[PDB]
Amino acid sequence: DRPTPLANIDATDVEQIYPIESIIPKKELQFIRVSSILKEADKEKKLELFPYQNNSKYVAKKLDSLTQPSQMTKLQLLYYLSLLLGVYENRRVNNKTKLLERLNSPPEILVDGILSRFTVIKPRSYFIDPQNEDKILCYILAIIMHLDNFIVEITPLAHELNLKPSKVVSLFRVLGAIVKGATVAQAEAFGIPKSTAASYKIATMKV
């Protein structure tokens, strides 16, 4: 129905607005295997294990922070983000066979899950309509909200995702995030000049 994951209307903490269950069904989770990524010492080899190889800037940046077994769930979300990004960047592909050729051997059930929930079957051959296209991006952005602890800098993210900054702003607003300039406090934390912090856009979720 909506391009966003199903919100928890009773949420009292930002973490609960978009529960993990809303982003990835519980049944699809045992199939996101991240132990090898966590154990692999070489960053190049870690990156090679991701389901989409078109050198995601976001994945490589975010990887450096996900090193402990307590962060396994976050690492599964990053793996899934990579797959969704692969489906989005290859949105013009209309069949499962060509799609798999553009991807780095993800478990087939995850691809099936994406095709059944983010595409329409042509009356097998499929179509990603304009709404399903934004749905893919909204789930990517809901993941980023979990991974960046509900405070996101628009400008580096737009660059990392190869998306127009105004599209990132617009989609974060569709997700219910507040998008405005950084406070002098946020400027100190983010290491951005205080005098123009108002022009540096930040997306935040609130309860």
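Numbering of chain A is taken from Swiss-Prot, so the residues present carry the numbers 185-307, 316-399, in order.
Recorded method for this deposit: X-ray crystallography, 2.2 Å.
Every residue, even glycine, has its Cβ placed from backbone N, Cα and C.
Over in Swiss-Prot, the protein carries these features:
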MUTAGEN   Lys356 to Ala  Loss of DNA binding; when associated with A-358
MUTAGEN   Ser358 to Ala  Loss of DNA binding; when associated with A-356
MUTAGEN   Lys359 to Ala  Loss of DNA binding
MUTAGEN   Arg365 to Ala  Loss of DNA binding
MUTAGEN   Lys393 to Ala  Loss of DNA binding
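Annotated features taken from Swiss-Prot, shown on the structure.
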residue	record	DSSP (3 states)
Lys356	mutagenesis position	coil
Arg365	mutagenesis position	helix
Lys393	mutagenesis position	strand
Taking all protein chains shown into account, the Cβ-based neighbour count within 10 Å for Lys393 (mutagenesis position) is 20
Between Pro307 and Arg316 the chain has a hole of 8 residues; just give the Cα distance across it in whole angstrom, please.
9
What's the CA-CA gap between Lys359 (mutagenesis position) and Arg365 (mutagenesis position) in angstrom, rounded?
10
Rounded Cα distance in angstrom between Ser358 (mutagenesis position) and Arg365 (mutagenesis position) is 11
If you count the other CB atoms within 10 A of the CB of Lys359 (mutagenesis position), including all protein chains displayed, you should get 13
In the chain carrying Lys356 (mutagenesis position), residues 6 or more apart in sequence that have Cβ under 8 angstroms from it:
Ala350
Please report how many Å separate the Cα atom of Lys393 (mutagenesis position) from that of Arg365 (mutagenesis position), as a whole number.
12
